[PDB]
Protein chains: 2
Amino acid sequence: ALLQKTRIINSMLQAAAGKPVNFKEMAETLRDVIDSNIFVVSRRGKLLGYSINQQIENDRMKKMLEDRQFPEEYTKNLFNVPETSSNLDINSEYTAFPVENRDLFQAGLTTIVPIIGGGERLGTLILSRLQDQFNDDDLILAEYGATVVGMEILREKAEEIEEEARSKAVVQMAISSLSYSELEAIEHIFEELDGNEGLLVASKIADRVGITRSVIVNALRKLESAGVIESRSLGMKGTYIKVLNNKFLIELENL
Amino acid sequence: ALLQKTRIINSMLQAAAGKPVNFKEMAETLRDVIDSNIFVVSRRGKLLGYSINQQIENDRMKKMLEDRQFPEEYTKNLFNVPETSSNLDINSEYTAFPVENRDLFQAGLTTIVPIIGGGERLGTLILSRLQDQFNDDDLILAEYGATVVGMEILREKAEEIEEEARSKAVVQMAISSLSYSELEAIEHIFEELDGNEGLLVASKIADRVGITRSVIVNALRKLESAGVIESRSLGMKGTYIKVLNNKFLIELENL
């Protein structure tokens, strides 16, 4: 039924497709397929997701869960595990962890799989059982699992930078197309405006600043047509604006 | 030794990391691990890579290889296989292929794994053997294999459109910065130039066309400053230019 088991993980990957990464979800699916407690811990050792199907009396663990994080101590110790290590209990004679960190295997069997992707140690996958051995098939699953979670940390962060940069880009591209006086205007406007939103009299700034209303508006138009702001007038004696690009205001500061 | 077999795939993936996707290589690695002929065919049914370890008398396939492509016929039929289909020979009674495409199984055992990733059917992985059956362990590997190829087809195509676009984008942005006269100049320059490279006398076009050297120059500057072209003079009685943006010439046409 192993083929089938891997097939699940396959479909769970295929499923997460266009949808924001959910670690808790993945944690569960693994928990189910491999039949073990599942813990997903970042490079920096932060707890990213987890799922439990058997209670295991472990202080260090419970504390870590409460903390949603590992102490630097362990975090490092963990990162230093270079490859899958399996079936570690408190009796395990081995290298990976120094004596005073063995409280991690206080009870039950633990397996450590590094999460590697995009040529980086991305984090670590922790599995624990009360007493059932991790045989090879388990390991296969666990490893495939970690591999998949890898690809998600990647998708996750990749999506992240694409947004950040794209938005910034667009702002710049828009700003670029401003005349001196247009930009001059925009600057004065948001110098005047009280953050993300608010309204002002276009025709008033025009006098106050020494720039035709016609261009002030024009400038607004450009920003709007690039989708950075949203503007609606109120039969003048008012015109109102909200920014729709979170990077915009910051970028504007940089000049 | 299955675990080990998967682990190869694993490190093959991890290996491809920062390096340009190569399908022939992956083909080989899978050929090796699965112990079967491997062919990687796109959504559009193009041949992407392949590797052979055993000769099989199959005209349809030899033909396909020569063509580096399938006929729309098969391409379609292939795409319609919704999930892994295994050990299909000429005698197989089943649904997947209409009997006029049976010539596909002319000889030996064929197995088809759809390549799915990022929520799309990305292509198809085809494996063939002269007579050894595909057991589950093979299918696990073959499927893990397809999966890996997946994220690569993705990466490859993604990188592809990121370059295409970015180039185009920057051309436009640079064009955007030009005066009527400046642009007019550019246009006559490349109308005069014979493709990607060559030289002319700036001062000559100036009279020929009715635009000051001074601006013709400055137009070139602008382009260069944006990294579109590369310009070096030769103490006049010559100035020389090379386009560094493959999209630029094309875009220019579109005006």
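To match Swiss-Prot, the residue numbers of chain A are left as they are there, and the shown ones run 2-256.
This entry, so its header tells us, was determined using X-ray crystallography, 3.0 Å.
Cβ atoms are placed via backbone N, Cα and C, with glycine included.
Residues or ranges marked as GTP binding site in Swiss-Prot: A:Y51, A:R69. Within 10 Å of the Cβ of A:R69 (GTP binding site) there are 10 other Cβ atoms, across all protein chains.
Sequence-distant contacts of A:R61 (L-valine binding site), defined as residues of its own chain at least six apart whose C-beta falls under 8 angstroms from its C-beta, comprise A:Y75, A:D104, A:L105, A:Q107. Feature annotation from Swiss-Prot assigns L-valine binding site to A:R61, A:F98, A:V100; the stated evidence is experimental evidence.
In three-state terms derived from DSSP, A:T96 (L-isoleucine binding site) belongs to neither a helical nor a strand segment and is classed as coil. As annotated by Swiss-Prot, L-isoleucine binding site applies to A:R61, A:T96, A:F98, A:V100, with the evidence given as experimental evidence.
Around A:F71 (mutagenesis position), the C-beta neighbours below 8 angstroms that are at least 6 residues distant in the chain are A:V42, A:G46, A:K47, A:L48, A:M65, A:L79. Record note (Swiss-Prot), mutagenesis A:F71 to R: Loss of ilvB repressing activity in a BCAA-containing medium. The unchanged residue is displayed.
Swiss-Prot documents A:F71 to E as a published mutagenesis change and attaches the note Loss of ilvB repressing activity in a BCAA-containing medium. DNA binding is stimulated by GTP, but not by branched-chain amino acids. In the three-state DSSP assignment, the secondary structure recorded for A:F71 (mutagenesis position) is coil.
According to Swiss-Prot, the experimentally introduced change A:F98 to A is described as follows: Strongly affects the ilvB repressing activity in a BCAA-containing medium. DNA binding is stimulated by GTP, but not by branched-chain amino acids. Residue density at A:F98 (mutagenesis position): 20 other Cβ atoms are found within 10 A of its Cβ, drawing on all protein chains shown.
When Cβ atoms from all protein chains are considered, those within 10 Å of A:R214 (mutagenesis position) total 17, not counting its own. A:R214 (mutagenesis position) carries a helical DSSP state (H, G or I). Per Swiss-Prot, mutagenesis A:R214 to K is noted as: Slightly reduced affinity for ilvB and dpp promoters.
Shown in sequence order, the list is empty: the chain has no residue 6+ apart in sequence with a C-beta less than 8 angstroms from the C-beta of A:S215 (mutagenesis position). One mutagenesis experiment named in Swiss-Prot is A:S215 to T or A, and its note says Slightly reduced affinity for ilvB and dpp promoters.
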So how far apart do the L-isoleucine binders A:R61, A:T96, A:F98, A:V100 get, largest Cα to Cα in Å?
19
Round to a whole number and give the Cα-to-Cα distance in Å for the pair A:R214 (mutagenesis position) and A:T96 (L-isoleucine binding site).
74
How many other Cβ atoms are found within 10 Å of the Cβ atom of A:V100 (L-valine binding site), counting all protein chains shown?
6
Given the recorded positions A:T96, A:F98, A:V100, which one's Cα is the least distant from that of A:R69 (GTP binding site)?
A:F98
When you rank A:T96, A:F98, A:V100 by Cα distance to A:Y51 (GTP binding site), which of the recorded positions ends up on top as the closest?
A:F98
DSSP three-state call for A:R61 (L-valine binding site): helix, strand or coil?
helix
